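> My questions will all concern the structure given below.
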Amino acid sequence: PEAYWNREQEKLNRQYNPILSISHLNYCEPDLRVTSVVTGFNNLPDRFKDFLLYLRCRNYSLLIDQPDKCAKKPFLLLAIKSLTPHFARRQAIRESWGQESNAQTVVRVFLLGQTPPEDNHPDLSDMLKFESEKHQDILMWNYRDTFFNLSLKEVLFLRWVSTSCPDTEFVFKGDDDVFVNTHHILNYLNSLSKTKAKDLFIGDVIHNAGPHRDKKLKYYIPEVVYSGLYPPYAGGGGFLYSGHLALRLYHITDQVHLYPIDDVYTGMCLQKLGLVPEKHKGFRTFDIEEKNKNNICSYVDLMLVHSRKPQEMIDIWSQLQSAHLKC
Ligand SMILES: *[C@@H]1O[C@H](CO)[C@@H](O[C@@H]2O[C@H](CO)[C@@H](O[C@@H]3O[C@H](CO[C@H]4O[C@H](CO)[C@@H](O)[C@H](O)[C@@H]4O)[C@@H](O)[C@H](O[C@H]4O[C@H](CO)[C@@H](O)[C@H](O)[C@@H]4O)[C@@H]3O)[C@H](O)[C@H]2NC(C)=O)[C@H](O)[C@H]1NC(C)=O
Ligand SMILES: CC(=O)N[C@@H]1[C@@H](O)[C@H](O[C@@H]2O[C@H](CO)[C@H](O)[C@H](O[C@@H]3O[C@H](CO)[C@@H](O)[C@H](O)[C@H]3NC(C)=O)[C@H]2O)[C@@H](CO)O[C@H]1O
Ligand SMILES: O=c1ccn([C@@H]2O[C@H](COP(=O)(O)OP(=O)(O)O)[C@@H](O)[C@H]2O)c(=O)[nH]1
Ligand SMILES: *[C@@H]1O[C@H](CO)[C@@H](O)[C@H](O)[C@H]1NC(C)=O
Ligand SMILES: [Cl-]
Ligand SMILES: [Cl-]
Ligand SMILES: [Mg+2]
């Protein structure tokens, strides 16, 4: 078409689809041709200019790995998107719904990029090494951890699954400011037939959405960048899928250009597999009703709630342990 991403994506489609008859994965120099191709490139916000220049570079390497995380074969892998300074959020997740267990082994990793000093981030590196050496649940890549780079966090994670955790039955991928009912999730996982557990992918799916064009909102996308409607995509606050689908998802990522909104990007990859994400009412990416926020019995049949502060996650998980004695 005329939107840049839509244009470069069709070029990918013809590369991978014979019926339609520089690298797009390993080119890590600034693609300067975008400056004369995208209308009004110099008047775009810096995140767009960085996203367009390095759209074709995704070969980033792990700086902090936990290679023996899935030694014991996990039933559920919890992968949590996080930023370096979120020490309290990560620690509260460890102490509540993200703790490792066996009961069906559950493993936990936090996904991080770099918060480099050249972006005026405070040097928290030696506190992150301290945190890593003590909890051994930090995965960190050497890319600039930013909002528009989150679909990069998705691809680099799916790569780590295929190379360091391909056996895991299921994967939960979510944010570090949500409460997840890990107990209710595992009971849902064992109330599933092998037929459905094959290509399982559930979340707060959004249908027939389009790019926000409000120049001042977070998910704003210019019309020179993307045109049309998003595919169905689960809310990035947290979705649940099987390891089998994770491997299929990773191998299809090369056929989809990175997109600045990472949960939309996952939907584009699901669409390319011929799959539709499955809505589930337990995923409350928009919280619940304030009158029900007091009641611990309101959290028993939920899958996740967004959003929650660290001490809120701990308070709910604490109360949730005695919920079967009073609900
Ligand atoms: C997602 O994450 C990736 C990975 O971290 C980010 O990619 C990096 O993006 C930064 C820009 O923010 C890149 O750094 C920039 O490189 C430009 C080109 O420099 C190369 O080429 C010149 C010749 O043209 C060589 O001299 C040089 O050795 C480099 O090899 C620079 O022009 C940029 O200049 C910036 O800093 C200097 C010094 O302060 C000043 O001139 C400017 O003020 C300017 O700010 C800058 O250095 C970096 O190369 C990318 N890394 C990789 C591995 O690709 C993405 O930006 C990020 N995406 C989003 C959307 O966040
Ligand atoms: C029919 C329709 O138009 N529905 C709209 C929703 O699509 C829209 O949802 C929000 O959209 C954003 C992109 O436009 C984005 O997907 C957002 O999810 C968040 O996305 C970030 C990355 O962009 C991801 O990292 C994060 O995990 C995720 N957060 C949560 C809690 O899921 C999504 O909410 C909505 C705008 O609020 O409006 C609907 O009308
Ligand atoms: O540069 C970033 C910004 C966000 N996040 C994570 O991505 C999730 C979504 O962040 P945010 O809550 O700000 O987006 P929202 O939920 O409001 O859409 C959160 O868990 C953040 O920790 C990240 O990993 N890197
Ligand atoms: C990606 O690969 C290219 C070519 O092999 C290389 O020049 C570049 O440095 C790589 N990027 C990273 C981050 O290693
Ligand atoms: Cl621990
Ligand atoms: Cl907070
Ligand atoms: Mg959030």
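By Swiss-Prot numbering, chain A shows 55-75, 90-171, 174-397, in order.
Using the three backbone atoms N, Cα and C, a Cβ is placed for every residue, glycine included.
What Swiss-Prot says about the mutagenesis result for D245 to A is this: Loss of enzymatic activity, no loss of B3GNT8-binding.
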> Which residues in the same chain, at least 6 apart in sequence, have a Cβ under 8 Å from the Cβ of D245 (mutagenesis position)?
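Correct list: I148, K149, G306, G307, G308, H376, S377.
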> Rounded to a whole number, what is the CA to CA span in angstrom between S75 and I90 on either side of 14 missing residues?
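Taking the Cα atoms on either side of the gap gives 19 Å.
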> Given a gap of 2 unmodelled residues from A171 to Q174, what is the distance between their Cα atoms, rounded to a whole number of Å?
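With 2 residues absent from the model, the flanking Cα atoms are 6 Å apart.
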